[PDB]
Amino acid sequence: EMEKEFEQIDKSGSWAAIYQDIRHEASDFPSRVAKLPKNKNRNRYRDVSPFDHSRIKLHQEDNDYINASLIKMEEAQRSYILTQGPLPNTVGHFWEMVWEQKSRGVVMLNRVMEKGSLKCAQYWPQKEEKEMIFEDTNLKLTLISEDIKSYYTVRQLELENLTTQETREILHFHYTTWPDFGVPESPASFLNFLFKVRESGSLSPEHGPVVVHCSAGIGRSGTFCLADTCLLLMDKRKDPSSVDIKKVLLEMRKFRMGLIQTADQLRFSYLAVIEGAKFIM
């Protein structure tokens, strides 16, 4: 059981060691499309690339590339799109992807500014009366409502395909309190946030995959997917303690490189799953 494995690694201070074994066992697949010279300005970080096999393709004949991966968890029956925080020049691609994949929710785990630098473009409207038009992808986005809470904000957005005049409601879940350094002290507000996204229906199979991002789409984004998938597997299985976090993480790393960036994020992921298991048992 992971609770005992937690005490062991913690008492022995072995987190950096476990983390390095995960790094060494992780899959390595080609990312040729990401490295094409025509795609250099579509990537926020030169060392964070989607694998070719799991990359999301845009349905635009010109250039189909976005820094985004489909993570398919077959046993849990959950999919996720993990992506980088959009760049000034990829905001239109981001919303085209949301439209094409039939996503109902966007999960944002970063602030636009952290450590005095921009981690993400402002890709949604700040006021009801000031909608955004993406001329490159023929989409209009309107803020419908905004509910600001202590630890997160939920926004209802309307996305309109200007080509077909179809409209969809998108939910934006913005976790606003992840600290600039390290991880939250307690996983309580992160679990509350994760249950709110679940309650919305955004993670349900009647919709396209949820879009999850931070700045690179691998660290905080990884922690979100890892916790959700592990808690779902503990519901589904005859023996809940058959769930090995390390194995789940390695299965997810087949789909996008580098998920969980530090030994602190790994420790935090264990704590979130262990605590979340109390609310699920």
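Residue numbering for chain A follows Swiss-Prot, covering 2-282 in order.
Cβ coordinates come from backbone N, Cα and C, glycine included.
Here is what Swiss-Prot says about this protein:
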type     : residues                                                               : note
MUTAGEN  : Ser50 to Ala or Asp                                                    : No phosphorylation
MUTAGEN  : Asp181 to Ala                                                          : Substrate-trapping mutant
BINDING  : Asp181, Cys215, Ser216, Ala217, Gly218, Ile219, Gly220, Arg221, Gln262 : substrate binding site
MUTAGEN  : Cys215 to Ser                                                          : Catalytically inactive mutant; abolishes sulfhydration
ACT_SITE : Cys215                                                                 : active site, phosphocysteine intermediate
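The binding-site residues considered are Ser216, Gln262; of these, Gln262 has the fewest other C-beta atoms within 10 angstroms of its C-beta. Recorded residues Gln262 (substrate binding site) and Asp181 (mutagenesis position) have their alpha carbons 14 Å apart, per Cα-Cα distance.
If you compare every pair of Cα atoms in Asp181, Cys215, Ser216, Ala217, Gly218, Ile219, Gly220, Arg221, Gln262, the residues listed for substrate, the longest distance is 16 angstrom. Counting in whole angstrom, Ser50 (mutagenesis position) lies 10 from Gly218 (substrate binding site) by their C-alpha atoms. Classification of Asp181 (mutagenesis position) by DSSP places it in coil, neither helical nor stranded. Within the same chain, residues at least six positions away from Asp181 (mutagenesis position) with a Cβ under 8 Å of its Cβ are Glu115, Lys116. Look at the Cβ of each of the binding-site residues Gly218, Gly220 and count the other Cβ atoms within 10 Å; the largest number goes with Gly218.
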